[PDB]
Amino acid sequence: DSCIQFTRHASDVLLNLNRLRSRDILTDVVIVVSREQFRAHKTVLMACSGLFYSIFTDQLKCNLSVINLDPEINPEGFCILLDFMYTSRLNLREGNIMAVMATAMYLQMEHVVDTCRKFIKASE
Amino acid sequence: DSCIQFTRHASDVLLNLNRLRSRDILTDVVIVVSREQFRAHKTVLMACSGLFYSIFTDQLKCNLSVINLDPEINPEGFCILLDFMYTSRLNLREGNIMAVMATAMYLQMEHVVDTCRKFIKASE
Amino acid sequence: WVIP
Amino acid sequence: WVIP
Ligand SMILES: O=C1Cc2cc(Nc3ncncc3Cl)ccc2N1
Ligand SMILES: O=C1Cc2cc(Nc3ncncc3Cl)ccc2N1
Ligand SMILES: [Cl-]
Ligand SMILES: [Cl-]
């Protein structure tokens, strides 16, 4: 086509979605991790994670307001990944890298799994 | 902080939100324009438009599944702006620029109003 | 704004 | 990935 494109549009949209999350506006699901609860928007979770995409396209699960993750999932690793989904920023540290990679593998967040693998390989 | 950032994350999120719109997945509102209906996600509409932000933060309107726009709004101008919201691409043409700018002013999409004003000024 |  |  003959479209023009606004370079900062996608980043501005994600920044606003994160502002709605902060203020708990139109959040439609609670993710439960080892008795730690995280409110979010189903569509953002689906846009970022192969696991949530599969969950919320399922005819029965699409209607659930509460999703319980596998008990092996670490709440801090989940929190870091939820922050990444809404900001593009990943708080990757020596002390959390193993939990973050394990959570990203479970959530099916391929780009995060990739950078964790590379950061672990650099330290060996 | 000491975060790393994935450059393409925001664009990938918006691309996936547009794929959900195309497949009519988790769309939660119908926007009615001069008897033309457009399905969308409330959160994306709020993230892009000052008007939708005001509508869906209102305690009564946040619960509506149908929103009727002012009868002066042109369905084609709305369609072009809805496409921009989900893609960052604006199909601005000599034949639609007036309707697009009028719709962007009503929707409170300041960056679109800005480029329309500049494109109109170049033609005078 | 840019030409994509 | 970059340093923001
Ligand atoms: O690593 C990843 C990230 C990711 C996101 C999604 N999401 C969607 N894919 C396609 N159309 C719509 C959506 Cl919402 C699916 C798989 C994966 N895998
Ligand atoms: O031009 C524009 C675009 C736009 C978007 C919004 N959206 C939000 N603002 C702040 N926190 C959350 C959201 Cl969702 C408000 C006003 C305007 N004006
Ligand atoms: Cl990812
Ligand atoms: Cl805009």
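Chain A is numbered as in Swiss-Prot; shown residues: 6-129, in order.
Method of determination (from the header): X-ray crystallography, 1.8 Å.
From the backbone N, Cα and C atoms, a Cβ is placed for every residue, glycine too.
The domain 'BTB' annotation in Swiss-Prot covers A:32-99.
Record note (Swiss-Prot) on the mutagenesis of A:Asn21 to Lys: Abolishes interaction with NCOR2 and HDAC2, no effect on interaction with CTBP1 and transcriptional autoinhibition; when associated with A-116 and 376-Q--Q-379. With a cut-off of 8 Å between CB atoms and residues at least 6 apart in sequence, the same chain places nothing near A:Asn21 (mutagenesis position).
In Swiss-Prot, a published mutagenesis experiment is listed as A:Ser59 to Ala, annotated Abolished ubiquitination by the SCF(FBXL17) complex. Its own atom aside, the Cβ of A:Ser59 (mutagenesis position) has 12 Cβ atoms within 10 angstroms in the protein chains shown.
For A:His116 (mutagenesis position), no same-chain residue that is 6 or more apart in sequence has a Cβ closer than 8 Å to its Cβ. Here the residue is the original one, while Swiss-Prot reports the published mutagenesis A:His116 to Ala with the comment Abolishes interaction with NCOR2 and HDAC2, no effect on interaction with CTBP1 and transcriptional autoinhibition; when associated with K-21 and 376-Q--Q-379.
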Against chain B, in sequence order - mutagenesis positions A:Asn21, A:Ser59, A:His116 with Cβ under 8 Å: A:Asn21, A:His116
Those mutagenesis positions in A:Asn21, A:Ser59, A:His116 whose CB falls under 6 A of ligand 3, listed in sequence order: A:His116
Secondary structure composition of the domain 'BTB' (A:32-99) [DSSP: H/G/I, E/B, coil]: 30 helix, 15 strand, 23 coil
Contacting mutagenesis positions for ligand 2, chosen from A:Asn21, A:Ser59, A:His116 when the Cβ sits under 6 angstroms of any of its atoms: A:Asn21
